[PDB]
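Asks: Can you read through this structure? Questions will come right after.
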Amino acid sequence: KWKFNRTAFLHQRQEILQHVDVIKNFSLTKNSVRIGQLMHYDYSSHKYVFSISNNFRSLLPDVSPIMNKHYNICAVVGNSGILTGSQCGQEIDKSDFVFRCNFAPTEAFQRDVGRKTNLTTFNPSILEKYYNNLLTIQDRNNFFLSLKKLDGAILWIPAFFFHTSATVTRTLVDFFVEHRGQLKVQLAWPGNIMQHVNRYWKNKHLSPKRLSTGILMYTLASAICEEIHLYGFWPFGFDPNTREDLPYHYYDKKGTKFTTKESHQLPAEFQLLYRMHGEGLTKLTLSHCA
Amino acid sequence: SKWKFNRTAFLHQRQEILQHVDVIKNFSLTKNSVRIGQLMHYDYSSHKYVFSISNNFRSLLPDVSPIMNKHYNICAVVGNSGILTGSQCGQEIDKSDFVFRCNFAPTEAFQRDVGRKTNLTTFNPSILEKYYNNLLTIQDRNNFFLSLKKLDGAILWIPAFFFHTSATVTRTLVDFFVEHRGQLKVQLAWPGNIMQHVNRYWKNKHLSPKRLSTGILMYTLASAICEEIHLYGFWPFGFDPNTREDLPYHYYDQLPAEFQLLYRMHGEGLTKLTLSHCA
Ligand SMILES: *[C@@H]1O[C@H](CO[C@@H]2O[C@@H](C)[C@@H](O)[C@@H](O)[C@@H]2O)[C@@H](O[C@@H]2O[C@H](CO)[C@@H](O)[C@H](O)[C@H]2NC(C)=O)[C@H](O)[C@H]1NC(C)=O
Ligand SMILES: Nc1ccn([C@@H]2O[C@H](COP(=O)(O)OP(=O)(O)OP(=O)(O)O)[C@@H](O)[C@H]2O)c(=O)n1
Ligand SMILES: Nc1ccn([C@@H]2O[C@H](COP(=O)(O)OP(=O)(O)OP(=O)(O)O)[C@@H](O)[C@H]2O)c(=O)n1
Ligand SMILES: *[C@@H]1O[C@H](CO)[C@@H](O[C@@H]2O[C@H](CO)[C@@H](O)[C@H](O)[C@H]2NC(C)=O)[C@H](O)[C@H]1NC(C)=O
Ligand SMILES: *[C@@H]1O[C@H](CO)[C@@H](O[C@@H]2O[C@H](CO)[C@@H](O)[C@H](O)[C@H]2NC(C)=O)[C@H](O)[C@H]1NC(C)=O
Ligand SMILES: *[C@@H]1O[C@H](CO)[C@@H](O[C@@H]2O[C@H](CO)[C@@H](O)[C@H](O)[C@H]2NC(C)=O)[C@H](O)[C@H]1NC(C)=O
Ligand SMILES: *[C@@H]1O[C@H](CO)[C@@H](O[C@@H]2O[C@H](CO)[C@@H](O)[C@H](O)[C@H]2NC(C)=O)[C@H](O)[C@H]1NC(C)=O
Ligand SMILES: *[C@@H]1O[C@H](CO)[C@@H](O[C@@H]2O[C@H](CO)[C@@H](O)[C@H](O)[C@H]2NC(C)=O)[C@H](O)[C@H]1NC(C)=O
Ligand SMILES: *[C@@H]1O[C@H](CO)[C@@H](O[C@@H]2O[C@H](CO)[C@@H](O)[C@H](O)[C@H]2NC(C)=O)[C@H](O)[C@H]1NC(C)=O
Ligand SMILES: *[C@@H]1O[C@H](CO)[C@@H](O)[C@H](O)[C@H]1NC(C)=O
């Protein structure tokens, strides 16, 4: 039914690249930051600052981790409840490169969401929420094990979006310096990029207060993927085919009611992505996989 | 009739303390006494809490114990009791050779009562949380910097390994100091796991809390480097000793047992515990 329109997709890539230098904006690099440089936050008051230490700099890549990288079929996996029961895991995993959002869980869910991960996003506040600030031996071990399971994937850490990341960022940095060379995970650390990314989408008449992580990943993926397939983008509380109630996340327990805690216009994002699907720019999966 | 110093009895106390506690060593970790990546535990929290020593933390440690071979005649140890308000003890405190203060307590607006001389002040890392907004803004960073600058060459004695609640803020503090290396004259000191060692002297004096206070820890340190110790601001009650009218807990707003023993030591002439207006 859906048919890829490569030429229209590549036009979109070029338009994105006119506003966002994706390869550079993907991560700060060692030679682009000074020790002691003061960072501000994309989404908080200008008064919040964060000084880049020697140790932080030592974790930056030398070159962009996506410099001269090319993947034919990419999956970008959002976290919608539409994925529960979809059995999309095999198809997702056939992709050359899989992007995941907010360190989402795969363990109990691989039949639906897959096991392949080539990039996952990681707000430093994950450490506060799920790893008790790496205070104890058990917390440190649990975090280490989570990282080891990612193997050589990219861990894409936006430490300069929300000022609430600041104190936990030092804990994350210190963990990684301490464990230097024990993990194969590739660290990537975007700087202040959301002004650039917002400019592309504003011209397409999408101007929320904040773009979602999913659409940010689409944006990055456009530069290095030949063809993008979206899964788990469905910001609604019912299944479009069966009409059954859905939770917000695929990992929510069965029966959880749909709720949004927004700063996002997800339905506005979805509408535009769905238009793009119709134009053949990208494939939005909204049904069980075959 | 007046308190009189009993120098013989104090010299016996100093010797007993030294025979139970290596004060010069316990005073601070040093660069060569820790290894990068060593896991520290906390004296007063469960064993499960750990903090890994970084290159940067190690870089802030002194090479040699800052109190090695130091000897001062008259020391004041100033606790933070409200009993100091209206005491007019500032001049007498400041006449001391060396003044120890507690928890970075303010002096500027209180100098008539508490003095302005400071040679050592302690600093629980949580001070950053409570008074400096975790150094989140330029204004906070500037305010902390200015506070530090006013200490000039005094020791800042930072116990980061007593309470596990110090862990996250300690990295903020370390990063601040590394970022400002060479801009401040303050001398940093970082005691390690010392409370079990300090405790051993005080346990024999039948002082038996779970945790000894900063004030009595300061007395212990002071015994090694002072000829004579005078205490101010030790009065752990919300009420005036003479009048029983409300008194704030701090002049700038376990302990009763510590106070009782310090009072006994005063009576023995080991130390002078001031509880009244100074002349
Ligand atoms: C890059 O991928 C394209 C597209 O592959 C197809 O669509 C994918 C989503 C997935 O379903 C694939 O298995 C499909 O083959 C490749 O183009 C196809 O190449 C095959 C085999 O050579 C050919 O029979 C098809 O006609 C082509 N399909 C289209 C739409 O062109 C392309 O070969 C891939 N290139 C590399 C180097 O991997
Ligand atoms: N029902 C849902 C839930 C999520 N998403 C998409 O999947 C991404 C990842 O979801 P989630 O981890 O829940 O992100 P949020 O917590 O919604 O927040 P943010 O986008 O700010 O990271 C979102 O950015 C959004 O694009 C969606 O389309 N429909
Ligand atoms: N009313 C008071 C207040 C303080 N103190 C003494 O002054 C020291 C410093 O006081 P404070 O800054 O209040 O210490 P705390 O923060 O209460 O806790 P800690 O004693 O653990 O530093 C205390 O250790 C205590 O010995 C006192 O005797 N009477
Ligand atoms: C792929 O998409 C492009 C871009 O929209 C299509 O090219 C357009 O075709 C429409 C419909 O006839 C024309 O009105 C436009 O003028 C064309 N624009 C450009 C820039 O070429 C193209 O038809 C699509 N391909 C397929 C197979 O649908
Ligand atoms: C993100 O990419 C943008 C370009 O889209 C970068 O902005 C450009 O940076 C160079 C400085 O070397 C200037 O020559 C251009 O004028 C800038 N363009 C615009 C539109 O401002 C930006 O530096 C990148 N940011 C990061 C953190 O990588
Ligand atoms: C994307 O990540 C996956 C792992 O999630 C990589 O696939 C693994 O590759 C290793 C090393 O060759 C194999 O031993 C594993 O069996 C593979 N696992 C899975 C789940 O497929 C894959 O190479 C990565 N792709 C890149 C980097 O392009
Ligand atoms: C100074 O303190 C010492 C030590 O406590 C006092 O000497 C003791 O005095 C008592 C009472 O006379 C004797 O029973 C002990 O045998 C003494 N011990 C020693 C080691 O001398 C001394 O009297 C104090 N000086 C005063 C009160 O002026
Ligand atoms: C504080 O001083 C005490 C000695 O009073 C040190 O305790 C000794 O530590 C060594 C090495 O850990 C042990 O082998 C000895 O048995 C200990 N002696 C005693 C009497 O317990 C302690 O290491 C010092 N701690 C710090 C952090 O300086
Ligand atoms: C104890 O600390 C005080 C500072 O609080 C030192 O006194 C200062 O000494 C400097 C340098 O000579 C003078 O410029 C200041 O006027 C003095 N200030 C005060 C308040 O007296 C004092 O030297 C220190 N004592 C020791 C023994 O280190
Ligand atoms: C020490 O202080 C005492 C008490 O005022 C004084 O008598 C003595 O001369 C001082 N100086 C020295 C070097 O002992």
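Chain B is numbered as in Swiss-Prot, which gives 88-340, 355-380 for the residues shown.
When the header is checked for method, it gives X-ray crystallography, 1.9 Å.
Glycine is no exception: its Cβ is also placed from the backbone N, Cα and C atoms.
Positions annotated as CMP-N-acetyl-beta-neuraminate binding site by Swiss-Prot: B:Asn167, B:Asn190, B:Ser300, B:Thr301, B:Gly302, B:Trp322, B:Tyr336, B:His337. B:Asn190 to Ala appears in Swiss-Prot as a mutagenesis experiment; the accompanying note says: Loss of alpha-N-acetylneuraminate alpha-2,8-sialyltransferase activity. Under its mutagenesis annotations, Swiss-Prot gives B:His337 to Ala the following note: Loss of alpha-N-acetylneuraminate alpha-2,8-sialyltransferase activity.
Set these features in their place in the structure for me.
Replies: For B:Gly302 (CMP-N-acetyl-beta-neuraminate binding site), the same-chain residues lying six or more positions away in sequence with a CB closer than 8 A to its CB are B:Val164, B:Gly166, B:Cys189, B:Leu318, B:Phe321, B:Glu359.
Annotation note: B:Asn190 (mutagenesis position) sits in a coil segment as assigned by DSSP. Under 8 Å, Cβ to Cβ, and six or more positions away along its own chain, B:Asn190 (mutagenesis position) finds B:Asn167, B:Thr208, B:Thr209, B:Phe210, B:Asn211, B:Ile214, B:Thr301.
In the structure as shown, the Cβ atom of B:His337 (mutagenesis position) sits within 10 Å of 17 other Cβ atoms. Reduced to three states, the DSSP call for B:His337 (mutagenesis position) is strand.
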Asks: Counting Cβ atoms within 10 Å of each candidate's own Cβ, which of the binding-site residues B:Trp322, B:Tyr336 comes out highest?
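Replies: Top count of Cβ atoms within 10 Å goes to B:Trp322.
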Asks: Measuring Cα to Cα, how many angstrom lie between B:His337 (mutagenesis position) and B:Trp322 (CMP-N-acetyl-beta-neuraminate binding site)?
Replies: 10
Asks: Taking the Cβ of each of the binding-site residues and counting other Cβ atoms inside 10 Å, which one has the highest number: B:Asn167, B:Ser300, B:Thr301?
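Replies: Most Cβ neighbours within 10 Å: B:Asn167.
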